[PDB]
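First comes the structure, then the notes that go with it.
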Amino acid sequence: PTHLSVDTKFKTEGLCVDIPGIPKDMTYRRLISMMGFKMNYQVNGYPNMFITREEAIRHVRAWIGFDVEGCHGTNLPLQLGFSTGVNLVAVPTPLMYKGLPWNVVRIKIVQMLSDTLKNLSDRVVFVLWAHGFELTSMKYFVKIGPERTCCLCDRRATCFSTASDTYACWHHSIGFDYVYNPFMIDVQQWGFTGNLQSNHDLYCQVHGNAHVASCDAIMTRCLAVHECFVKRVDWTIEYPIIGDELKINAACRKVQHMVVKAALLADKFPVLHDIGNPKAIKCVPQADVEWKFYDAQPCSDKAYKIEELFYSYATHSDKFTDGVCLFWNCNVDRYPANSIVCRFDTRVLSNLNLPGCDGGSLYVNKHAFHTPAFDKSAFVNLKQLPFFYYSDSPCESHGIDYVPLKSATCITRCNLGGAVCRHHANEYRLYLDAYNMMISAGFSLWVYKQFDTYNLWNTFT
Ligand SMILES: COc1cccc(C(=O)Nc2ccccc2F)c1
Ligand SMILES: [Zn+2]
Ligand SMILES: [Zn+2]
Ligand SMILES: [Zn+2]
């Protein structure tokens, strides 16, 4: 059971208003045939247009919500809506486009999907809340067949051109008119009571219903993300490398060690309360400090209430006011004043961050992590942590060209003494690169208000 069997049953109740008289007993095989697609028995890597929930989750980067509202089906114009916010009107003669025939509409579909997905995925997964018109309109912009490779590269083919009789991936499809071998999943098959709006609105107040096809397409993908990443969490699903994942993760580790090592040196806290990942290790293993861990998995729904993290039932809680609290990606509602905090900004635009549910986002780097909406009020007791580099390693080169470094934020013995050595200048530039990478990925750093880098200079006495 790797793929979805075409002989699986498809509940057709959601399809009977657009398709009155639809048989109650229906397989994917018959539905695909009814949609105009002839599979001709093909063992070539594309066994079904429809996929399982498990396969949809593994391909979350490919998700595109799709809804079709029948404005007036071959007689009446259809409004095509995508979770990109695009609305295309197709005539058979929140970006709203005027009524145009299918031959030109299909060119716009290929362009939009290619520009949206070329850096995210090797495919498209149309996420539906199927009522009928969306499935029967697919034949107007979709071609299917054996799995293929791009005419210009080795990537999987996602588009086909009737003008050149050629196939292309999302990167080489300019001017192509057909979506080739797409995937699709119907959320309505998962067993919901009531319509799309009522189920979506139970978990999200950010997507309204301005009564356009894109509003439903956005709500559909959002409800799917809630089901697969908010109420259900699977951190064992490994995701491919599509960008700066490795550099970002390495930068996070370097920044964490730097900031924690410096706060401990500057304010000599006797104890550190490490609140977050149950699998975390000491980021500063040489520090004197009493290191105490508290397990709290990444919250995918709402940010943790600081009160419930301290909630100890019939026993006493550990004192948090003693020493410093470290919250490295531990999303809470309001941090204590004695904290070192790394909070992901869900609003960041990137290929790793996908739109999520109720203001939150789905950060996909090796694993998928739905993160609750970034809330500036969480940090009222803290200040933004300024960039600085700290080093107490000996001034020794060991060796890339060089230009003299002049920086007030290079906290080293050599800078104190009047001139940064080449080694600390190379390490400062590498650290600043890592720092910028982590900030640009969407992470924000916060610290207790008494934090002052001036206190680091006296560690060179
Ligand atoms: C010092 O900072 C923290 C941070 C987070 C949690 C605790 C704590 O003591 N929690 C606790 C204790 C006994 C039973 C259940 C619990 F959740 C202390
Ligand atoms: Zn290509
Ligand atoms: Zn939503
Ligand atoms: Zn130096």
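Following Swiss-Prot, chain A residues are numbered 5949-6020, 6027-6047, 6076-6381, 6388-6449, in order.
When the header is checked for method, it gives X-ray crystallography, 2.0 Å.
Backbone N, Cα and C atoms are what each Cβ position is placed from, and that goes for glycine too.
Quoted from Swiss-Prot, the note attached to the natural variant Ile5967 to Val states: In strain: Omicron/BA.1, Omicron/BA.2, Omicron/BA.2.12.1, Omicron/BA.2.75, Omicron/BA.4, Omicron/BA.5, Omicron/BQ.1.1, Omicron/XBB.1.5, Omicron/EG.5.1. Counting Cβ atoms from all protein chains shown, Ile5967 (variant position) has 17 others lying within 10 Å of its own Cβ. DSSP assigns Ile5967 (variant position) to coil in the three-state reduction, placing it in neither a helix nor a strand.
If you look up Swiss-Prot, you'll see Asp6015 (among others) marked as active site, on the strength of sequence analysis. The Cβ of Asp6015 (active site) lies under 8 Å from the Cβ of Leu6034, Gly6035, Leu6110, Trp6111, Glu6116, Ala6195, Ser6196, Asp6198, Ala6199, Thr6202, each on the same chain and at least six residues away in sequence. Under DSSP, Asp6015 (active site) is assigned to a strand (E or B) in the three-state scheme.
Residues annotated as Mg(2+) 1 binding site in Swiss-Prot, with experimental evidence given as evidence: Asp6015, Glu6116. When Cβ atoms from all protein chains are considered, those within 10 Å of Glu6116 (Mg(2+) 1 binding site) total 28, not counting its own.
DSSP assigns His6193 (active site) to coil in the three-state reduction, outside any helix or strand. According to Swiss-Prot, the feature active site maps to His6193 (among others), an assignment based on sequence analysis.
According to Swiss-Prot, the Zn(2+) 16 binding site annotation covers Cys6377, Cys6402, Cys6409, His6412, on the basis of experimental evidence. If you take the C-beta of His6412 (Zn(2+) 16 binding site) and look for same-chain residues 6 or more apart in sequence within under 8 angstroms, you find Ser6373, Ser6375, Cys6377, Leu6393, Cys6398, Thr6400, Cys6402, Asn6403.
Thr6047 and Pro6076 bracket a stretch of 28 residues that the deposited model omits, and the distance between their Cα atoms is 25 Å.
Highlighted here are the recorded positions (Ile5967, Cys6377, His6412) whose C-beta falls below 6 Å from ligand 4: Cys6377, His6412, in sequence order.
Candidate binding-site residues: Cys6377, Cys6409. Fewest other C-beta atoms within 10 angstroms, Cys6377. The two recorded residues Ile5967 (variant position) and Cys6409 (Zn(2+) 16 binding site) have their Cα atoms spaced 76 Å from each other. Same-chain neighbours of the Zn(2+) 16 site beyond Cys6377, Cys6402, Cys6409, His6412, judged by a C-beta within 8 angstroms of the site's C-beta center, are, in sequence order, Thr6400, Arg6401, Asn6403, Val6408, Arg6410, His6411, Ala6413.
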